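Engineer: Encoded as structure tokens, here's the structure I'll be asking about.
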Amino acid sequence: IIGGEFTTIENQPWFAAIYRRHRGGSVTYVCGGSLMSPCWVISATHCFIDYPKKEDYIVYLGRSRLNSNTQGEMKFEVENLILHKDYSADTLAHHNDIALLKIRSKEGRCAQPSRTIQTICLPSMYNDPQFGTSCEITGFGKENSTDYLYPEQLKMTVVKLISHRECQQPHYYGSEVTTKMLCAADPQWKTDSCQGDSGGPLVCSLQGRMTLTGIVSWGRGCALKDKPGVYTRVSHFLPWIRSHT
Ligand SMILES: N=C(N)c1ccc2cc(C(=O)Nc3cccc(OC4CCCC4)c3)ccc2c1
């Protein structure tokens, strides 16, 4: 996260920290995810496409720091790794950048909801917030684009939604941004998600209920003028999510 505020997991109980073991033992942080149900997490396909081996991934819920064990956390493994069978990656735009990870503890059980391990609801068919609506993104991604280390503590910021036609103007993303993606950014471009936050939860309070409206997908640079953060429009992939669960 660029700008924003530091925070603890108790404020984002649906945030999943996904790391991956490397040949040799060392483990690094990959992307963030969202707890769909006790047994399922939903992320982005571009965080796994190049390393499709489910065994390599580790996932935590209720973890507040990057290299600390938060009281209340749970360490999981990826029972099933499902990548959208129609995904592709152009110069900037990432297509059908949505994946699923069926989790499982060493004992074989799924996630046990708690004060710091809860779920977020999927949006309903044909019902997304209007443009200009404030929403929030969470993650352990970069604080600045010139850095190389991820922040040690969890962060989060609030951004606004940008309409499809406004996002397709030339100085933005032209015909690269399609209708199965949502744009969102700070009107003053001082804060924005960034590398590290990919596949992060984009929660928007719609008509009263906190909703998972988008997954962090792509953007030009980070917090740059006329360069909104693009996300996957979850409402569209509802039939897909249903049949693959
Ligand atoms: N501006 C944002 N809000 C934002 C939001 C998301 C961002 C993601 C990456 C990034 O580096 N993503 C990434 C990481 C690993 C691989 C990858 O692409 C592969 C998938 C298909 C071809 C190579 C992208 C970089 C910058 C990002 C910036």
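By Swiss-Prot numbering, chain A shows 179-423, in order.
Note: Cβ is positioned from N, Cα and C throughout, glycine not excepted.
Dumping what Swiss-Prot says about this protein:
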ACT_SITE  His224  active site, charge relay system
ACT_SITE  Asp275  active site, charge relay system
MUTAGEN   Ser323 to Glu  Abolishes phosphorylation, proadhesive function and ability to induce chemotactic response; when associated with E-158
ACT_SITE  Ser376  active site, charge relay system
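What's the neighbourhood like for each of these?
Structural biologist: Listed in sequence order, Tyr265, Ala267, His272, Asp275, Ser376, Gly377, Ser395 are the same-chain residues at least 6 apart in sequence whose CB falls under 8 Å from the CB of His224 (active site, charge relay system).
Mapped onto three states, the DSSP output places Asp275 (active site, charge relay system) in coil. There are 28 other CB atoms within 10 A of the CB of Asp275 (active site, charge relay system), with all protein chains counted.
When secondary structure is read from DSSP and collapsed to three states, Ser323 (mutagenesis position) falls in the coil class.
For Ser376 (active site, charge relay system), the number of other Cβ atoms no farther than 10 Å from its own Cβ, over all displayed protein chains, is 24.
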